[PDB]
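J.: This structure is in structure tokens; I'll ask about it shortly.
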Amino acid sequence: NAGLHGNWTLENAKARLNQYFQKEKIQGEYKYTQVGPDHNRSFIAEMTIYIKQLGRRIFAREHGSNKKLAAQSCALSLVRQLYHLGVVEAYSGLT
RNA sequence: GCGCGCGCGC
RNA sequence: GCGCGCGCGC
């Protein structure tokens, strides 16, 4: 499954996104939305970034049971999009 | 190796 | 805070 998407996963996606941000001298911000009531809260994270290489912006919107997971999934979608658009290489590290 | 910073885990 | 792994710069 990650095999279809350049071996980008929840555990390596944020690092690779931040490295893209650094190389491009941009900064993306996670925008969070509360889901469920206060005693059963989970999160939407979303982010929009302009990609110089493509001349267009991309977007991700993901749910997680906590803020950390919501942000990791958001970065995962973003990074997998960049992979399939050829902006970003397949993951080369270890698994 | 230093400066700035990031990831995963505990 | 600690461990391991990285990035940009010099």
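What you see of chain A is 169-263, where the numbers are those given in Swiss-Prot.
Determination method: X-ray crystallography, 2.3 Å.
Placement of Cβ uses the backbone N, Cα and C atoms for every residue, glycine included.
Pulled these features from Swiss-Prot for this protein:
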- A:180-252: domain 'DRBM 2' (DOMAIN)
- A:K182 to A: Reduces siRNA-binding and interaction with AGO2 (MUTAGEN)
- A:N186 to A: Reduces siRNA-binding and interaction with AGO2; when associated with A-187 (MUTAGEN)
- A:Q187 to A: Reduces siRNA-binding and interaction with AGO2; when associated with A-186 (MUTAGEN)
- A:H207 to A: Reduces siRNA-binding and interaction with AGO2 (MUTAGEN)
- A:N234 to A: Inhibits siRNA-binding and interaction with AGO2; when associated with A-235 and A-236 (MUTAGEN)
- A:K235 to A: Inhibits siRNA-binding and interaction with AGO2; when associated with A-234 and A-236 (MUTAGEN)
- A:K236 to A: Inhibits siRNA-binding and interaction with AGO2; when associated with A-234 and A-235 (MUTAGEN)
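In the displayed structure, how are the listed features positioned relative to their neighbours?
T.: Sequence-distant contacts (6 or more apart, same chain, Cβ under 8 Å) of A:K182 (mutagenesis position) comprise A:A239, A:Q240, A:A243.
Here A:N186 (mutagenesis position) comes close to no residue that lies at least six apart in sequence on the same chain with a C-beta under 8 angstroms from its C-beta.
Counting Cβ atoms from all protein chains shown, A:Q187 (mutagenesis position) has 12 others lying within 10 Å of its own Cβ.
Within 10 Å of the C-beta of A:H207 (mutagenesis position) we count 5 further C-beta atoms, all protein chains included.
In the three-state DSSP assignment, the secondary structure recorded for A:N234 (mutagenesis position) is coil. When Cβ atoms from all protein chains are considered, those within 10 Å of A:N234 (mutagenesis position) total 11, not counting its own.
Cβ contacts within 10 Å of A:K235 (mutagenesis position), excluding its own Cβ and spanning all protein chains shown: 15.
Using a 10 Å Cβ-Cβ cutoff, A:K236 (mutagenesis position) registers 13 neighbours.
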J.: Count up the helix, strand and coil residues in the domain 'DRBM 2' (A:180-252) according to DSSP, in that order.
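T.: Its residues divide into 32 helix, 24 strand, 17 coil.
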J.: For A:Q187 (mutagenesis position) and A:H207 (mutagenesis position), what Cα-Cα distance in Å is obtained after rounding to a whole number?
T.: 36
J.: Between A:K236 (mutagenesis position) and A:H207 (mutagenesis position), find the distance joining the two CA atoms and give it rounded to the nearest Å.
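T.: Between the alpha carbons of A:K236 (mutagenesis position) and A:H207 (mutagenesis position) there are 18 Å.
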